[PDB]
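In what follows, a single structure is set out as C-alpha cells and then discussed.
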Amino acid sequence: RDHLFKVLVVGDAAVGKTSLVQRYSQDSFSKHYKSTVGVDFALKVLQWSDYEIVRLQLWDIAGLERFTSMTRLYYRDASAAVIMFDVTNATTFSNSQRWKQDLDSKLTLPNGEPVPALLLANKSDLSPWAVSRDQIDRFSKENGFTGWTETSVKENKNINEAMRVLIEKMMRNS
Ligand SMILES: Nc1nc2c(ncn2[C@@H]2O[C@H](COP(=O)(O)OP(=O)(O)O)[C@@H](O)[C@H]2O)c(=O)[nH]1
Ligand SMILES: [Mg+2]
C-alpha cells in the first residue's frame, strides 16, 4: 500500500524553506526520479511497515512566497502545511498568521476538517530572537495551529523529528 501526502512548505522569503526541502527530501541521495516526476515538488519515500510505504511530495511556495497567498495549483489536495518563520525576524512571525488564515480559507481535508498546520520557529541557532517562546505558544494556540516547535535547518536540529510527528498525524487522519 502506498500512502501519498502532499505537504506545503510555506512562509516568508528567507526563513529556510528551500533549505528544509533540500535537507529533508531524498534529493541528496538520488535525483534520478526528477526526469519523469518533474520538479513542482521534491519527494521523500519511507518504508512504513512490511507492506506499506509513505511518499511525501514537499511543495516549496518558492517564486510566489512574497505574496503571502497560495495559488490553487500550489495548495490543491494538500494533506498538511509546514508554516516556517525566522525567530530573528518578527515580520516573518506576524506573517505566519496570514499564511495560516490563507490556508484555512482555501483548503480542507476531504472530510471538511482543517488541514494540520505545523509552525516551525526556524533559525533557533541564532541570537537574539525577536519573539519569546511564550509568545510563540500563545500565537500558535490563538491561530489554530496543530502545534509548533523550534528548529535549526542549519544545524539539523528537530527537523527529522518534527516532520516525523507530522507524518504520523497525516497517517492518523487517513
Ligand atoms: N542560521 C541559520 N540559517 C539558516 C537556517 N535555515 C536556513 N538558513 C539560511 O537562511 C538563508 C535563506 O534560506 P532559504 O532556504 O533560501 O530560505 P527561503 O527563502 O525560505 O527558501 C540561507 O542562507 C540559509 O542557509 C537556520 O536554521 N539557521
Ligand atoms: Mg527558497
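Here chain A follows Swiss-Prot, giving residues 4-177 in order.
Structure method, as recorded: X-ray crystallography, 1.4 Å.
Each Cβ is built from the backbone N, Cα and C atoms, and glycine gets one as well.
In three-state terms derived from DSSP, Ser33 (GTP binding site) belongs to neither a helical nor a strand segment and is classed as coil. Positions annotated as GTP binding site by Swiss-Prot: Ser33, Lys34, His35, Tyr36, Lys37, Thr39, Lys126, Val156, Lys157.
The annotation that Swiss-Prot gives for the mutagenesis experiment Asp43 to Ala reads: Abolishes interaction with LRRK2 and reduces membrane localization of LRRK2. Impairs RAB29-stimulated LRRK2 kinase activity on RAB10, RAB29 and LRRK2. Note: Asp43 (mutagenesis position) has non-local neighbours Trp62, i.e. same-chain residues 6+ apart with C-beta under 8 A of its own C-beta.
In Swiss-Prot, the entry for mutagenesis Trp62 to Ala states: Abolishes interaction with LRRK2 and reduces membrane localization of LRRK2. Impairs RAB29-stimulated LRRK2 kinase activity on RAB10, RAB29 and LRRK2. The structure shown retains the original residue. The Cβ of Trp62 (mutagenesis position) has 23 neighbouring Cβ atoms from other residues within 10 Å, across all protein chains displayed. Secondary structure at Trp62 (mutagenesis position), as computed by DSSP, is strand.
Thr71 to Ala appears in Swiss-Prot as a published mutagenesis result, with the remark: Loss of phosphorylation by LRRK2. Impairs RAB29-stimulated LRRK2 kinase activity on RAB10 and LRRK2; when associated with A-72. Reduces membrane localization of LRRK2 and impairs RAB29-stimulated LRRK2 kinase activity on RAB10 and LRRK2; when associated with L-67 and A-72. Under the DSSP three-state reduction, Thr71 (mutagenesis position) is assigned to coil, being neither helix nor strand.
Counted within 10 Å of its Cβ, the other Cβ atoms near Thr71 (mutagenesis position) come to 17, all protein chains included. As a published mutagenesis entry, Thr71 to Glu appears in Swiss-Prot alongside the note: Loss of phosphorylation by LRRK2. Does not stimulate LRRK2 kinase activity; when associated with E-72.
Other Cβ atoms within 10 Å of the Cβ of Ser72 (mutagenesis position) number 14 in total over all chains. The annotation that Swiss-Prot gives for the mutagenesis experiment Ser72 to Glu reads: Loss of phosphorylation by LRRK2. Does not stimulate LRRK2 kinase activity; when associated with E-71.
Annotation of the mutagenesis experiment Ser72 to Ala in Swiss-Prot: Loss of phosphorylation by LRRK2. Impairs RAB29-stimulated LRRK2 kinase activity on RAB10 and LRRK2; when associated with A-71. Reduces membrane localization of LRRK2 and impairs RAB29-stimulated LRRK2 kinase activity on RAB10 and LRRK2; when associated with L-67 and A-71.
Counted within 10 Å of its Cβ, the other Cβ atoms near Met73 (mutagenesis position) come to 23, all protein chains included. According to Swiss-Prot, the mutagenesis experiment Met73 to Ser carries this note: Loss of LRRK2 binding. Does not stimulate LRRK2 kinase activity. Localized to the cytosol.
Summarising the environment of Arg75 (mutagenesis position), the number of other Cβ atoms within 10 Å of its Cβ, over all protein chains shown, is 8. Recorded in Swiss-Prot as a mutagenesis result, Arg75 to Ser carries the remark: Loss of LRRK2 binding. Does not stimulate LRRK2 kinase activity. Localized to the cytosol.
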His35, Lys37, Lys126, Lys157 as binding-site residues, winner by CB count within 10 A: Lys126
Recorded GTP site residues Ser33, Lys34, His35, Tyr36, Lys37, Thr39, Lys126, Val156, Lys157, farthest C-alpha pair in Å: 34
Cβ neighbour count within 10 Å of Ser33 (GTP binding site): 9
Of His35, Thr71, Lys126, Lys157, recorded positions neighbouring ligand 1, Cβ under 6 A: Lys126, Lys157
Between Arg75 (mutagenesis position) and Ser33 (GTP binding site): CA-CA distance (Å): 29
